[PDB]
Structures are given as structure tokens and as C-alpha cells.
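This report concerns only the one structure given below.
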Amino acid sequence: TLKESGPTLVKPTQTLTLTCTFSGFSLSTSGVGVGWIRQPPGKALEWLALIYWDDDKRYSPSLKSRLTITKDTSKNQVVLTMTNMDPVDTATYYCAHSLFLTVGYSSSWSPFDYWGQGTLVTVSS
Amino acid sequence: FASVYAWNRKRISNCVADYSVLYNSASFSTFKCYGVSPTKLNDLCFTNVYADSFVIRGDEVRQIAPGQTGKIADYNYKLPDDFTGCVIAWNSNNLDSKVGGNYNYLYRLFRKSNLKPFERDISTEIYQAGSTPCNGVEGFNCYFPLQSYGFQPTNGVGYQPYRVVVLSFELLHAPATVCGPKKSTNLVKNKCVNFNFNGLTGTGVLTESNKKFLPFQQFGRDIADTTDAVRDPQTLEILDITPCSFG
Amino acid sequence: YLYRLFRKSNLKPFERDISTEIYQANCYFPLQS
Amino acid sequence: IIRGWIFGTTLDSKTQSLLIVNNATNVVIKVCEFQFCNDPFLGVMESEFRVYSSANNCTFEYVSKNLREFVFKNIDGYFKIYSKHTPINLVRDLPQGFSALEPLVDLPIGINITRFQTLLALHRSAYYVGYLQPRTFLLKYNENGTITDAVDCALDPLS
Amino acid sequence: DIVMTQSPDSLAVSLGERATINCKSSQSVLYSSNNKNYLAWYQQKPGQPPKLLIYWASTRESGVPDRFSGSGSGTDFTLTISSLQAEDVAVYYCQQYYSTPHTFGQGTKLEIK
Ligand SMILES: *[C@@H]1O[C@H](CO)[C@@H](O[C@@H]2O[C@H](CO)[C@@H](O)[C@H](O)[C@H]2NC(C)=O)[C@H](O)[C@H]1NC(C)=O
Ligand SMILES: *[C@@H]1O[C@H](CO)[C@@H](O)[C@H](O)[C@H]1NC(C)=O
Ligand SMILES: *[C@@H]1O[C@H](CO)[C@@H](O)[C@H](O)[C@H]1NC(C)=O
Ligand SMILES: *[C@@H]1O[C@H](CO)[C@@H](O)[C@H](O)[C@H]1NC(C)=O
Ligand SMILES: *[C@@H]1O[C@H](CO)[C@@H](O)[C@H](O)[C@H]1NC(C)=O
Ligand SMILES: *[C@@H]1O[C@H](CO)[C@@H](O)[C@H](O)[C@H]1NC(C)=O
């Protein structure tokens, strides 16, 4: 039931919070998380960030400098702020709900299970 | 019933066990006997019978047997390799499965080492797959060790819950214990008819007596030591056991 | 090599019993691979 | 004053023992692992039973002047008890005479025994102990079937 | 890294027909401590995200037609969609967490014949 809210066209180099508003579940019990994804057009997808139930945060090591996530179990959201915008980050930005990482030999983090929809981002002045 | 990872353990003891009401009840989907074929159970005696109880999937009933492998027999419930008892199992879809999923029936899916036979493990420590220490929090290669069957009434057979009872007859080194029921029959006095009086086996004509035992004496003997009177257990009357007729 | 039959006869010596009528009443069969 | 006995090897936990008791109600046989007072007894308000402090793992239960003899023996996991109640015309001295003891109980326990004790009702408001050996006797049976006399065949040359 | 190579690209499968997609992992992706494959099949509708169809490669997701069913063994991983409906003009993916980077299927054109 996830859904990624956010602005559609962006401008470079600034920090940018990102909101995957969900419902249907909470996010602080043993075996739950939400992973954040991008995909530039024509490319395969790229997961970006992740946070588990007792707030076990993951990020891509490349933009570990710029990605900064936090989960919102109360809002049924996740806030992910993200800096240093550039035109090769022209992607649509997804979130996907993790569940019981014991199953974790199936997706390369690319997906998960839940999965909302995505807020588009294009880098143009 | 009881979970599969913490099975129960009832120690049946001195009594009168009638495995026939079990064997012929036709309500059991699986009744295998290993140490001893089923029909000869109501004719033997042991020291102790143990009964273990739990609930599993439908197609994991084939791991409750001596010498198997799988997530159940590896680390939930292991049967020794010279088992003696019998394994009974029957479907219970209507009792244990509930719409929306019955998440109260768990099983263990990670353990350091397979169980010793009849060993039991109810701990709940965070399992550590990889080399990285876990420190009691979840994460990659740090997994909670218990999962739950989510049983639902619209599940194909082999995913519906089965209840299992494992009877294990053991024989330590005591003096005796539980055995199967005996027999019985009427008494025909006056006619050289074979007889058995709760252990006393003999032949002869039985006749109404007029002697009086003491109220703890079972049978009487002659000089030269031959049984010549008995007491009927049910009615408690003395009957003279005169040898048959010969010459 | 389908040996290992089970029956009622108890087989008084040097006789052999060949037949198949089932000990099924879950199910059983007087033969084992 | 004599309110039963307690048996066993260690009279404590870590090994099993028997316990035979009688409050003013009736007999209470019991077989658990106990923790027995080193000086266990029962009072006489009329509140009592400082006997043990533990009743774990019970493997057998049961509930429900004068001369009172008892013979206790323990063979092949059975604990046999014979008994007899004769009336003395004294109060508390061992008399003379012949009186055969009739079997009472039979318990298929399995318990090991090496020691035993006694239990007494205190003051708040005489007993003997023989031992048994393998002997050979000659018992005289009445016409009703009771033992009226006996001969111990290892006492003297006449016997 | 275990690359996931699809099966049929420009698939011209007829309507209601068995459409097949294989996935060839370059290495045996089986976590042998499960006795059960893991693989997650996905359906990108055009302009839409890929949604999880079958996890465990045999346990179909909720609300999904069982005319789709998963299969495969060792390194070969097929997909037993028994019928290709008119709703099936979509792009498909196969992947594995049993790796390190974001391995991917490449995506197939589903022309309905
Ligand atoms: C064993 O059971 C039988 C019945 O199954 C008992 O027989 C009863 O004996 C009493 C005599 O006191 C009669 O009044 C009853 O009518 C009898 N019942 C039947 C059904 O015949 C028998 O007494 C029992 N054994 C002992 C030792 O009590
Ligand atoms: C003869 O018939 C009997 C029937 O009871 C059978 O058991 C036996 O095997 C037969 N004889 C031989 C030599 O087979
Ligand atoms: C007598 O002692 C036994 C020992 O357990 C006890 O069960 C019973 O209740 C006692 N009698 C009364 C009246 O309490
Ligand atoms: C006897 O009691 C002890 C302590 O209560 C316990 O550890 C042990 O398991 C018991 N014996 C049996 C056979 O369960
Ligand atoms: C009683 O104690 C002896 C000690 O010599 C031991 O060997 C024996 O096994 C014990 N009895 C039982 C029934 O175990
Ligand atoms: C018991 O024995 C006495 C004397 O030996 C005898 O008189 C009596 O008839 C016998 N039977 C009884 C008392 O029922």
C-alpha cells in the first residue's frame, strides 16, 4: 500500500527529503523494513536506501554520503533526505516494503514485496 | 494441541492400555508401528509409555520416523534410530485453521546443530548465520529463529494442519508396568473342563465346596503339594478342583 | 527384488504363499520393495 | 504418637523416597522427591506437618493399650507391608506371645531403600526395631488356616 | 555477481497461450538451507512499476491468477504462465538477493499474437 510522494521536477545540488507514504502496516516489529529505489529511463533499477524495524538503516555505498533515511511508523511514512542533485540522477524514485529477510535470497534488493508507486524526479533548470 | 518446537510430553504410567480402540478407530490418517506391529500391542507389557503431542503441516508427517532429515526432524523433534513405539497422525483442518490465518503455530527453522533424539529446545536467541556478531538485534545474517505456519481453511491438502501423537514404549529395568487388558469367561462346575483362574492353569472337574479359606487365600493345596481347591475371583466362592477321571 | 510379504498363514514349513489381497483397512500391502 | 515412617536412601532430593503418613484423618502414602527436615515431625489449633519442604516429581500418590506390629520388606521393586494390631493389657512394654502378621499392601515402586525414620506427634497443648535374616521355620497351621505356632530351626539342637 | 539472463525477448505469444520466460542465473543461487528456491518474478506494466508475482518461485502472491506459476532448478529458472491474456502486455524481471549488487533480468516485450 506504499506510495512515494514528492516533487516532480528538481534543480541541482540541494538536499531533498523524500516521502513514501504508506498504510496497512507499521514499521517497528522484528522482521519489517522499507527499501528505497530509483531507476533512470532505459536502465535497470537501483535501490538507494533502507531502514528496518529498530531503525537498522542501509544505503548504497556510492551515495552513502548523500542519502539519509528515516522511517515514520506513526505517519506510516519514511523520510529520506538526499543531497547533491545531478542530471544522471534523472530517475523515478520508489520505495518497497521489506518483510522477513529470512526470505532474502530472491531479489538483489531491487524489489522486495510491497512496493508503492513512485515520485518522478527530473533534473532541469 | 502443542506447538511443534515445544512438543508436549505425557508419561503414561501403570494402567490398562487398550491399543485396539486406537488401532481400529479408522479416524487416523497415519498409524505406523516400528518396534512392534500394531495387533500385538494388546498382548505385551512395558515399564513406561511416553506420549508426545504436536501439530505440523500435512506433508511433514513423513519426517516423523526413524532416520529422516528436514527442518522438522533436524531441529524440532528427532526420533532415535532404534525407535520402538508407534506414530499416529490425523488431519485437523477444521479445528486449527482459521480464516485470516492462524499465526499461533510456530516452528524453529534455524539451529546450530541437529537435535539429539528426544531433545527439546525452547530458547529464542537471535540466530547468527554469518560471522558478524549479532548483539541481540536483527539484520542481515542475524535472524529470529522461529517462523509461524499461517494456516488458512482454503489450503490445499499438504498445507493443512495435522495433529501428531508419538507413542514411545520404553523398558528400563523395573519389575513391571502397564500392559494390555486380559480376558474372561463363565464357570462351568462339574465337568472335567480345562480352566485358568487368574494364573492357575489346570484340568479337571469343578465342584461346589464346603471348606472355608481365610479371606486372603486364593487356592488350597494337598499334602504332596497339588492344587485341590480354588476361589473364584468374581464371586469369591471355594470350588474343589478334583483331578479329572482316570484309571 | 520385491520381497518381504506379510499375511495370516504364519507359514508351516516348506510351504510358500503367493497372492495379493490387501491389508488396507491408512493402507497396507503384503509386499515391500 | 507414632504417625508413620519415611523410607529411602538419602531422605532428601537428588534421589527418590517413600513417605507414609497419617494425620487425624487417614493414611497418606506418597512417592516423590522430597526435602526432609533432619528432625521431621508433626505437631498437635492442632496444626502440624513440619515434616518436609518439597514434593517434586511425584511418581505415586494415595490418600483417603495397643500393640501395633509391622513387617516391611522390599523385593523386586515391590514394597511389601505386613501388619497386625493386638490389644495389650499393659500400656508400653513389649509383651510375650504368638501372633502372625497378615499382608496389607503391595507397591510396585522400584525405589531403592537403605534408610528409614519415624514420625511423632509433639507436645504443644516406645518402639522397637528388629531386623530380618534368611531363616528356615516350621509353621503349624490351624484347621481354619491360621498360623498358631512356629519353630525356629536354628535356635538349639531340640529345634 | 550472478547475472540473470531472461528467456524470450520480443515474445509473440498468442492470446490465452502459454507464455514462457526463462531466467538463467550465472551461478547456482540456491540457498541450500531452505530446500526451496526463493526467486521473485516481477511484472513491469508500461509506465508502471514491477509488482511481485511469485516469491519462493513456487508461492504465488495474493490476488494473482494461478494460471501464472513458477518453476526452475539449479541455474535454469522458467515461468509456467499457462495463459497469456490481453492484460499481459508488460515487462518482466528476475533477480536474486543471493548476490552482492543489483542483478537484474533485462525485460521482455510481450506482443500478443
Ligand atoms: C465384577 O463385576 C461384576 C459385574 O460386572 C460384579 O458382579 C456384581 O455382583 C454383585 C454382588 O455383590 C451383584 O449384586 C451385581 O448384580 C453383580 N453385577 C452383575 C452385572 O452381575 C462383581 O461383584 C465384580 N467383582 C467384585 C469383586 O466385586
Ligand atoms: C497344496 O495346497 C496347499 C493348500 O493349503 C498349499 O498350501 C500347498 O503349497 C500346495 N502344495 C504345494 C507343493 O505347493
Ligand atoms: C492429611 O494429610 C494429607 C497429606 O497431604 C492431606 O492431603 C490431607 O488434606 C490432610 N487432611 C486434612 C483434613 O487436611
Ligand atoms: C525432577 O525434578 C527436577 C527439578 O524439579 C527436574 O529437573 C527433573 O526434570 C525432574 N525429573 C523428570 C524426570 O522430569
Ligand atoms: C540401587 O542401588 C544400587 C547400588 O549398588 C544400584 O546398582 C541399583 O541400580 C539401584 N537400583 C535400581 C533399581 O536402579
Ligand atoms: C476357627 O477355629 C476354631 C477353633 O480351631 C473353630 O472352633 C471354628 O469353628 C473355626 N471357624 C470359625 C471361627 O469360623
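What you see of chain D is 100-143, 153-172, 187-247, 264-297, where the numbers are those given in Swiss-Prot.
Cβ coordinates are placed from backbone N, Cα and C, and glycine is handled just like the others.
According to Swiss-Prot, the naturally occurring change D:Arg102 to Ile is described as follows: In strain: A23.1. Taking Cβ-Cβ distances under 8 Å and a sequence gap of 6 or more within the same chain, the neighbours of D:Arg102 (variant position) are D:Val120, D:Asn121, D:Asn122, D:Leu141, D:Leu241, D:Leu242, D:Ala243.
The note that Swiss-Prot attaches to the published mutagenesis D:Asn121 to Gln is: Partial loss of biliverdin affinity. The DSSP secondary structure for D:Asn121 (mutagenesis position) is strand.
Taking a C-beta cut-off of under 8 angstroms and a sequence separation of 6 or more, D:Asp138 (variant position) has no same-chain neighbours. Among the sequence features in Swiss-Prot, the natural variant D:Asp138 to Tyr is noted as follows: In strain: Gamma/P.1.
Under natural variants, Swiss-Prot gives D:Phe157 to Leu with this note: In strain: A23.1, Omicron/BA.2.75. D:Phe157 (variant position) falls outside any helix or strand according to DSSP and counts as coil. On its own chain, D:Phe157 (variant position) has D:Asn122, D:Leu141, D:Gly142 as residues at least 6 apart in sequence with a Cβ closer than 8 Å to its own Cβ.
Neighbour list (D:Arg190 (variant position), Cβ cut-off 8 Å, at least 6 residues apart, same chain): D:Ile101, D:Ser205, D:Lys206, D:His207. Annotation of the natural variant D:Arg190 to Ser in Swiss-Prot: In strain: Gamma/P.1; the original residue is retained in the structure shown.
Under natural variants, Swiss-Prot gives D:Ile210 to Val with this note: In strain: Omicron/BA.2.75. D:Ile210 (variant position): 14 other CB atoms within 10 A of its CB, across all protein chains.
Counting only same-chain residues six or more apart in sequence, the Cβ atoms lying under 8 angstroms from the Cβ of D:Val213 (variant position) belong to D:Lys187. Natural variation at this site is recorded by Swiss-Prot as D:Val213 to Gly, annotated: In strain: Omicron/BA.2, Omicron/BA.2.12.1, Omicron/BA.2.75, Omicron/BA.4, Omicron/BA.5, Omicron/BQ.1.1.
The secondary structure of D:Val213 (variant position), as reduced to three states from DSSP, is coil rather than helix or strand. Under its natural variant entries, Swiss-Prot includes D:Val213 to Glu with the note: In strain: Omicron/XBB.1.5, Omicron/EG.5.1.
Counting Cβ atoms from all protein chains shown, D:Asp215 (variant position) has 8 others lying within 10 Å of its own Cβ. While the structure shown retains the original residue, Swiss-Prot records the natural variant D:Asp215 to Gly with this note: In strain: Beta/B.1.351.
D:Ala222 (variant position) falls outside any helix or strand according to DSSP and counts as coil. Recorded in Swiss-Prot as a natural variant, D:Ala222 to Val carries the remark: In strain: 20A.EU1.
According to Swiss-Prot, the mutagenesis experiment D:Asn234 to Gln carries the annotation: Increased resistance to neutralizing antibodies. D:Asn234 (mutagenesis position) counts 14 other C-beta atoms within 10 Å of its own C-beta, drawing on all protein chains shown.
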Between D:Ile210 (variant position) and D:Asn234 (mutagenesis position), how far is it from one CA atom to the other, in Å?
35
According to DSSP, which kind of secondary structure is D:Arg190 (variant position) found in, if we only use helix, strand and coil?
strand
Using a 10 Å cut-off on Cβ-Cβ distances across all protein chains shown, tell me which of the recorded positions (D:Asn121, D:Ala222) has the largest neighbour count.
D:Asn121
